[PDB]
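Inspection log for the structure reproduced underneath, given as structure tokens.
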Amino acid sequence: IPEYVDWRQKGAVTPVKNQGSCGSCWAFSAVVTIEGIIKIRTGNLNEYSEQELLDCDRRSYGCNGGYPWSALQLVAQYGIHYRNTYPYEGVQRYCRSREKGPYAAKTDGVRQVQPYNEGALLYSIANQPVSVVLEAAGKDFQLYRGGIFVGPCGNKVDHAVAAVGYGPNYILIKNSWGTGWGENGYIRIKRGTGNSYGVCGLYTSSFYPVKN
Ligand SMILES: *[C@@H](C(=O)O)[C@H](O)C(=O)N[C@@H](CC(C)C)C(=O)NCCCCNC(N)=[NH2+]
């Protein structure tokens, strides 16, 4: 696999979003990976609905948190609507998938990256954007402005984001805190430290969609 990956340069990443106060990171994270694999497989970059996952993933807890895995499983079982059809409201409401017509996109399954394994995660990122989790509660992460982030941070993961690239010393992360945070909404997190957890627990739980 190459020394640099950046799915933005391939036209596979939509603009940075702001989840707001709602605990919907898990849905934002999943949607990044759907937007990416549909571009890779079909050639078209579309925005898909975080709100649909927020409302409709019965295994998750709406704005009280959730699971990227079960959100990705939902898209493989049923599908997902365009963001324009089902825009983001920042609050969980009733599932409205059936009222909004046929699904826009569908995937075929979900896979987990082998946890606590840096190379396995890089391999997956070389193939497509990946849903990953990290510990975002620390002030250092909250206040991040730029550069390759080394912490300080623990491994008590609490925030789902998306890995959309990497380089020799970092993994490139699309966050859902708006374009004013970090590097126009992104953070480069240090890699190669030899800690099996990853910096900020980044290797704890990573999933990606499968699309034939
Ligand atoms: C993430 C965010 O919006 O910043 C959000 O808090 C979240 O989904 N957290 C997850 C954990 C990360 C993905 C590692 C979470 O807590 N998931 C479990 C379900 C939510 C907690 N339980 C209940 N009953 N609400």
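So for chain A, numbering is Swiss-Prot's, and the shown residues are 134-345, in order.
According to its header, the structure was obtained by X-ray crystallography, 1.5 Å.
Keep in mind that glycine also has a Cβ here, set from the backbone N, Cα and C atoms.
Under the heading active site, Swiss-Prot lists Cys158 (among others), citing experimental evidence as support. Annotation for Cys158 (active site): same-chain Cβ neighbours under 8 Å, separated by at least 6 residues, are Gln152, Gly198, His292, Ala293, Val294, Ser309.
Look at Swiss-Prot and you will find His292 (among others) tagged as active site, backed by experimental evidence. Summarising the environment of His292 (active site), the number of other Cβ atoms within 10 Å of its Cβ, over all protein chains shown, is 22.
Taken from Swiss-Prot, the feature active site covers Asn308 (among others). In the three-state DSSP assignment, the secondary structure recorded for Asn308 (active site) is coil.
Residues or ranges marked as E64 binding site in Swiss-Prot (evidence: experimental evidence): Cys158. Mapped onto three states, the DSSP output places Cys158 (active site) in helix.
According to Swiss-Prot, the mutagenesis experiment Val165 to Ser carries the following note: Slightly enhanced thermostability and higher optimum temperature; when associated with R-307. Enhanced thermostability and higher optimum temperature; when associated with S-169 and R-307. Classification of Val165 (mutagenesis position) by DSSP places it within a helix. In the shown protein chains, 29 other C-beta atoms lie within 10 A of the C-beta of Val165 (mutagenesis position).
Looking at Swiss-Prot, the entry for mutagenesis of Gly169 to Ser says: Enhanced thermostability and higher optimum temperature; when associated with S-165 and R-307.
Quoted from Swiss-Prot, the note on the mutagenesis of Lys307 to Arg is: Unstable. Slightly enhanced thermostability and higher optimum temperature; when associated with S-165. Enhanced thermostability and higher optimum temperature; when associated with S-165 and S-169. Shown in sequence order, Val146, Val149, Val165, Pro262, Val294, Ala295, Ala296, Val297, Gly318, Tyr319 are the residues of the chain, 6+ apart in sequence, with a C-beta less than 8 angstroms from the C-beta of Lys307 (mutagenesis position).
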Of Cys158, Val165, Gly169, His292, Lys307, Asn308, recorded positions neighbouring ligand 1, Cβ under 6 A:
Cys158, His292
Please give me the CB contact count at 10 A for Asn308 (active site), counting all chains in the structure.
26
Are there any residues in the same chain, six or more apart in sequence, whose C-beta is under 8 angstroms from the C-beta of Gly169 (mutagenesis position), and if so which?
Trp140, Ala145, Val146, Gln261, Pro262, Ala295, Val297
